[PDB]
Amino acid sequence: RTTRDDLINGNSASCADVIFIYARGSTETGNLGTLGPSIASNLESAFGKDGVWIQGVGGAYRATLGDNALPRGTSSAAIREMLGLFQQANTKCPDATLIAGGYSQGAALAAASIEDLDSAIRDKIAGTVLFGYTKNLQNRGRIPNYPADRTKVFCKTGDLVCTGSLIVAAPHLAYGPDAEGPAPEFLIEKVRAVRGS
């Protein structure tokens, strides 16, 4: 369903091995929106319900459409909120492997937060998936100060936000199949690469 607060609610004594922090798109519900739940059910099948914690970015992140026009593509209060969640995961579960993702404004939020993070925490994020990335052109398909091999961008042909604009067209709303197959398989692969089996 649309709200998951596994990290905030989780017991430090029984930390999951994998923690997923996700930012929703503009005007979406709960803290996971339309794509988050599909990614979550696939992660649970692979790692088991107790092997992975799903956490959406709520709090000060209102996912307000107009904030797409601010300099960094989102609000300074939202950046502070997501920065705080990464810090909370690092403090509460120091041995957990982190994974992240975001859609639309949430993709810009994920990029800004990851850039401002202290190096020690940024390096624990094994893989990040971005859907309909609003700063795709400006940042040249990258997240500043974060490796390309750990990044996976899904930008469909015809989605204008991936091309320097702020206009919303039909392809911007067609990421469902990607969130159900390719995206979780990439995150699962990146986690297995560092944790093994």
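We're sticking with Swiss-Prot numbering for chain A, so the shown stretch reads 33-229, in order.
Backbone N, Cα and C define each Cβ position, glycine as well.
One entry in Swiss-Prot concerns the mutagenesis experiment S58 to A. Its note says: Severely decreases activity on p-nitrophenyl butyrate. According to DSSP, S58 (mutagenesis position) sits in a coil region rather than a helix or strand.
For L97 (mutagenesis position), the number of other Cβ atoms no farther than 10 Å from its own Cβ, over all displayed protein chains, is 14. Among the mutagenesis results in Swiss-Prot, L97 to A has the note: Increases activity on p-nitrophenyl butyrate. The residue drawn here is the original one.
DSSP assigns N100 (mutagenesis position) to a helix. Experimental mutagenesis is annotated in Swiss-Prot for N100 to A, with the remark: Increases activity on poly(ethylene terephthalate) (PET) and decreases activity on polyamide 6,6.
According to Swiss-Prot, the experimentally introduced change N100 to A, L, D or W is described as follows: Severely decreases activity on p-nitrophenyl butyrate.
The 10 Å shell around the Cβ of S136 (active site, nucleophile) contains 30 further Cβ atoms across the protein chains shown. Feature annotation from Swiss-Prot assigns active site, nucleophile to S136; the stated evidence is experimental evidence.
Residues or ranges marked as active site by Swiss-Prot on the basis of experimental evidence: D191. Reduced to three states, the DSSP call for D191 (active site) is coil.
For the mutagenesis of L198 to A, Swiss-Prot gives this note: Increases activity on p-nitrophenyl butyrate, poly(ethylene terephthalate) (PET) and polyamide 6,6. The structure shown keeps the original residue. Within 10 Å of the C-beta of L198 (mutagenesis position) there are 11 other C-beta atoms, taking all protein chains into account. Annotation note: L198 (mutagenesis position) sits in a coil segment as assigned by DSSP.
All protein chains shown were included, and the count of other CB atoms within 10 Å of the CB of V200 (mutagenesis position) stands at 17. Quoted from Swiss-Prot, the note on mutagenesis experiment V200 to A is: Increases activity on p-nitrophenyl butyrate and poly(ethylene terephthalate) (PET).
In the three-state DSSP scheme, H204 (active site, proton donor/acceptor) falls into the helix class. Taken from Swiss-Prot, the feature active site, proton donor/acceptor covers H204, and the record attributes it to experimental evidence.
Under its mutagenesis entries, Swiss-Prot includes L205 to A with the note: Increases activity on p-nitrophenyl butyrate and decreases activity on poly(ethylene terephthalate) (PET). Under 8 Å, Cβ to Cβ, and six or more positions away along its own chain, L205 (mutagenesis position) finds no residue.
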Shortest C-alpha distance to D191 (active site) - which of the recorded positions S58, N100, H204: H204
Three-state secondary structure, which DSSP defines for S136 (active site, nucleophile): coil
Least surrounded among the recorded positions, given as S58, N100, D191, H204, when other CB atoms within 10 Å are counted: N100
Euclidean distance between Cα atoms of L198 (mutagenesis position) and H204 (active site, proton donor/acceptor), Å: 11
Candidate mutagenesis positions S58, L97, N100, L198, pick with smallest Cα gap to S136 (active site, nucleophile): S58
Mutagenesis positions near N100 (mutagenesis position) (Cα-Cα within 10 Å), from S58, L198, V200: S58, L198
